Amino acid sequence: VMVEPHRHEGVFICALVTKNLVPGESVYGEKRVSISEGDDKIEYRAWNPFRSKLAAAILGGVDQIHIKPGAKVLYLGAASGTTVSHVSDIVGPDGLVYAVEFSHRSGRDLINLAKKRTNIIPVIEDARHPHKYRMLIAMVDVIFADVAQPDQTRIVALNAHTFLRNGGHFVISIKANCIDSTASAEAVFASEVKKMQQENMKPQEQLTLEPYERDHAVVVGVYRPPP
Ligand SMILES: NC(=O)Cc1cn2nc(C(F)(F)F)cc2c(=O)[nH]1
């Protein structure tokens, strides 16, 4: 066998690859590996950990990623769809990925990606004001975000309070240099974990992303709002 399933469901390994929901198409120039044995054919896409914090996290040995076939996902800061494309591969045609991006430039890449992928919903909106787009968002199982400013963990939490089910999960990368360049990476990470806790987003694991990123963490946890 030439592509083995990874511990994480929907993730495969040769290095890290996902099953291409759109056979024949690359999203960001990634290699595509197709394996045929008779009439059976399956195409995978290379998942670059120097571009995608999530792939770096999986390679780094993260225990859970909480996306699987059928999962409903809210991705804040979807940019041009790099990481979202692979989340879309994993959740498959019965899952759903809401891809929120403020940038209109990035948004056009996202809409283009979503033309081919029925499970992506581009939402070209400011995640600071979820009320503007709340009527489009069915309640999700998992939220993803890259936090790069000192206000963004709260912005993620306001979206969790609006859209994330009780007992759903979050996967949040943290770019310490962008949050506070005058603080140590460790102090930024502790401060962001504390901001999470104060919003009932309870971390369950965390890791840094060396060698792919410097002073970049990924935190995985569970949302436990009060009644
Ligand atoms: N040009 C930009 O504004 C990039 C960007 C950052 N960004 N951060 C979040 C947050 F993490 F807060 F959820 C959501 C977004 C997003 O839509 N776009």
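Using Swiss-Prot numbers, chain A covers 86-99, 105-317, in order.
When the header is checked for method, it gives X-ray crystallography, 1.9 Å.
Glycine is no exception: its Cβ is also placed from the backbone N, Cα and C atoms.
Under its mutagenesis entries, Swiss-Prot includes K121 to R with the note: Decreased acetylation; restores ability to methylate histone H2A; when associated with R-102 and 205-R-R-206. In the three-state DSSP classification, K121 (mutagenesis position) falls within coil. Sequence-distant neighbours of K121 (mutagenesis position): residues of the same chain at least 6 apart with a C-beta under 8 Å from its C-beta are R135, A136.
Quoting Swiss-Prot on the mutagenesis of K121 to Q: Mimics acetylation; impaired ability to methylate histone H2A; when associated with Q-102 and 205-Q-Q-206.
Marked as S-adenosyl-L-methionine binding site by Swiss-Prot: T172, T173, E191, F192, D216, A217, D236, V237, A238, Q239. Secondary structure at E191 (S-adenosyl-L-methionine binding site), taken from DSSP and collapsed to helix, strand or coil, is coil.
The full span of the recorded S-adenosyl-L-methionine binding residues, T172, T173, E191, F192, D216, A217, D236, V237, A238, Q239, taken as their largest Cα to Cα distance, is 21 Å. In this structure, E191 are the recorded positions from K121, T172, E191, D216 whose C-beta falls under 6 Å of some atom of ligand 1. Cβ environment of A238 (S-adenosyl-L-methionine binding site): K265, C268, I269 lie under 8 Å away, each six or more residues apart in the same chain.
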